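Here the structure comes first, spelled out in structure tokens, and everything after it is commentary.
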Amino acid sequence: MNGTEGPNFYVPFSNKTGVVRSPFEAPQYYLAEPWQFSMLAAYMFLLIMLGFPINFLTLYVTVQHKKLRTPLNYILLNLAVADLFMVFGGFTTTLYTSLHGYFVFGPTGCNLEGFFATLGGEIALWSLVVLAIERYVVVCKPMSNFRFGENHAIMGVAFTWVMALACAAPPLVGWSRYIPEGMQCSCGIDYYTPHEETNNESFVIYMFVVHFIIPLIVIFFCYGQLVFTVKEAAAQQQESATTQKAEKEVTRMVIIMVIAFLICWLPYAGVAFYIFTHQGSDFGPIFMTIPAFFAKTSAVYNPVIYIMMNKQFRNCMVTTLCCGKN
Amino acid sequence: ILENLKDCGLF
Ligand SMILES: *[C@@H]1O[C@H](CO)[C@@H](O[C@@H]2O[C@H](CO)[C@@H](O[C@@H]3O[C@H](CO)[C@@H](O)[C@H](O[C@H]4O[C@H](CO)[C@@H](O)[C@H](O)[C@@H]4O)[C@@H]3O)[C@H](O)[C@H]2NC(C)=O)[C@H](O)[C@H]1NC(C)=O
Ligand SMILES: *[C@@H]1O[C@H](CO)[C@@H](O[C@@H]2O[C@H](CO)[C@@H](O)[C@H](O)[C@H]2NC(C)=O)[C@H](O)[C@H]1NC(C)=O
Ligand SMILES: CCCCCCCCO[C@@H]1O[C@H](CO)[C@@H](O)[C@H](O)[C@H]1O
Ligand SMILES: CCCCCCCCO[C@@H]1O[C@H](CO)[C@@H](O)[C@H](O)[C@H]1O
Ligand SMILES: CCCCCCCCO[C@@H]1O[C@H](CO)[C@@H](O)[C@H](O)[C@H]1O
Ligand SMILES: *C(=O)CCCCCCCCCCCCCCC
Ligand SMILES: *C(=O)CCCCCCCCCCCCCCC
């Protein structure tokens, strides 16, 4: 007996002292110091300060730089938009709830928040995949005489959106569900309560297989092929210093992107998988945030990786930020 | 493929 169940929540603290209140009614200061709530607040503040600009600036720049509006860039835009759902849907909310010490918006708030929060994350995630697929297609030319254009880019994006809804929407309608997670200030997919009227158990498998293993296998194969396609092209062009560099640089970028994709979702997956194998074993309200911490903060490093290091976007940002040019 | 790499933001 480690949790306190409630009609709409799971407080990861034991009400044997009779102090646990609904995380929708009263501050959860008994499962974590008020200060740690502020630290939470602090971090949400950080993610908003950094996250908002980087992601907003991305869109903003695209509206102002013809060259950025190529269709091979849509998925990146998509990414930023997704990060923005994460900012306004997730971060700001939490910053706000965290400062009350509980989820002041109640069940439906939980649902809204959880939905937009997870929607964005999923979109972003699936973009990273879609992006991989596209580069694979474009660079490894696996298709006879195919040429990537606006329509693909569009589908590519639409797909992202679908996949996201394919995961965030079910909870809203009874396959799993959104409950206050961690310190009860943000809302998430219930992946740790065997709560059965919703079938969390299966859903989590669906999540784990479809929204983590598929992506991982696809992203791995794609960039694998790419880093092979480029490594090979260089071995066949050892005379061309650039091709050499390009190979070197693309490899480095892939290692970054992959390691980054892992840092972002491994935690969630790893934890989910553990919890799904080690039953009744309690997990603290803070430990339940570690995974969230890595995922949410991606809304900053993804744009750093996929946008700020992308040479064009960067030059554009610099130009814009410095009024004149470089 | 430098061209396609520069198209993908990769190079
Ligand atoms: C965590 O543990 C605590 C303790 O188990 C728990 O809080 C308790 O909840 C009950 C309600 O479910 C609270 O009881 C109320 O108690 C007051 C006493 O001041 C009663 O007067 C209320 O009402 C009754 O009698 C009326 C007759 O006029 C009836 O019309 C009415 O329907 C009621 O029967 C009511 O019983 C109790 O005070 C708290 N205890 C504490 C210490 O807060 C809490 O809910 C648990 N957390 C979770 C998430 O479950
Ligand atoms: C409450 O949480 C603790 C985790 O700290 C659970 O404890 C363990 O209990 C299970 C027994 O089924 C064993 O597999 C582990 O060896 C125990 N670990 C430790 C460190 O004691 C506990 O099961 C949870 N709930 C209850 C009712 O005990
Ligand atoms: C009583 C005032 C506390 C100030 C010391 C901060 C301790 C920093 O360490 C904290 O200690 C907590 C104990 O409450 C642990 O639960 C936390 O996991 C840990 O982050
Ligand atoms: C962006 C900053 C948002 C401001 C958040 C303020 C949250 C208020 O927080 C609440 O205020 C009550 C005072 O009536 C206290 O009694 C509660 O204990 C406290 O949790
Ligand atoms: C899943 C995506 C692939 C991960 C990165 C591919 C491995 C990059 O590692 C590369 O391996 C080469 C061996 O051929 C070495 O010669 C290079 O020094 C090294 O950059
Ligand atoms: C056009 O050239 C105008 C831009 C040049 C001014 C750059 C000044 C840098 C300010 C950095 C902001 C740091 C503050 C973050 C903490 C609130
Ligand atoms: C044009 O004149 C340049 C102004 C651009 C201002 C952007 C600087 C933002 C400040 C954030 C600090 C970056 C920390 C990096 C960690 C290594």
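The deposited model was determined using X-ray crystallography, 3.2 Å.
Cβ atoms are placed via backbone N, Cα and C, with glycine included.
Its Cβ placed at the centre, A:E201 (Zn(2+) binding site) has 15 other Cβ atoms within 10 Å. Under the heading Zn(2+) binding site, Swiss-Prot lists A:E201, A:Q279.
Experimental mutagenesis is annotated in Swiss-Prot for A:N2 to C, with the remark: Stabilized by a disulfide bond and normal light absorption; when associated with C-282 and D-15. Taking the Cβ of A:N2 (mutagenesis position) as centre and 10 Å as the limit, one finds 12 other Cβ atoms among all the protein chains shown.
Quoted from Swiss-Prot, the note on the mutagenesis of A:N15 to D is: Normal light absorption; when associated with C-2 and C-282. Taking all protein chains in view, 15 other C-beta atoms sit within 10 angstroms of the C-beta of A:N15 (mutagenesis position).
In sequence order, A:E113, A:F116, A:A117, A:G120, A:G121, A:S186, A:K296 are the residues of the chain that are 6 or more apart from A:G90 (mutagenesis position) and have a CB within less than 8 Å of its CB. Here Swiss-Prot notes a mutagenesis experiment, A:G90 to D, with the remark: Increased thermal stability and decreased retinal uptake. Decreases stability of the inactive conformation.
A:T94 to I appears in Swiss-Prot as a published mutagenesis result, with the remark: Stabilizes the activated conformation and hinders hydrolysis of the covalent bond that retains all-trans-retinol. A:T94 (mutagenesis position) has a Cβ environment of 27 other Cβ atoms inside 10 Å.
Under mutagenesis, Swiss-Prot gives A:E113 to Q with this note: Causes shift to the activated conformation. In three-state terms derived from DSSP, A:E113 (mutagenesis position) belongs to a helical segment.
Quoting Swiss-Prot on the mutagenesis of A:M257 to Y: Causes shift to the activated conformation. According to DSSP, A:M257 (mutagenesis position) is assigned to a helical segment.
Here A:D282 (mutagenesis position) comes close to A:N2, A:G3, A:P12: these same-chain residues lie at least six apart in sequence, with C-beta atoms under 8 angstroms from its C-beta. According to Swiss-Prot, the mutagenesis experiment A:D282 to C carries the following note: Stabilized by a disulfide bond and normal light absorption; when associated with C-2 and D-15.
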Item to check | Spatial neighbour of A:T94 (mutagenesis position) that is closest, considering only the recorded positions A:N15, A:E201, A:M257, A:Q279 and their CA atoms | outcome: A:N15
Checklist entry - Across all protein chains in the structure, which of the recorded positions A:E113, A:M257, A:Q279 has the highest Cβ count within 10 Å? => result A:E113
Checklist outcome for this item: Listed in sequence order, the mutagenesis positions from A:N2, A:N15, A:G90, A:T94, A:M257, A:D282 whose CB sits under 6 Å from ligand 2 are A:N2, A:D282
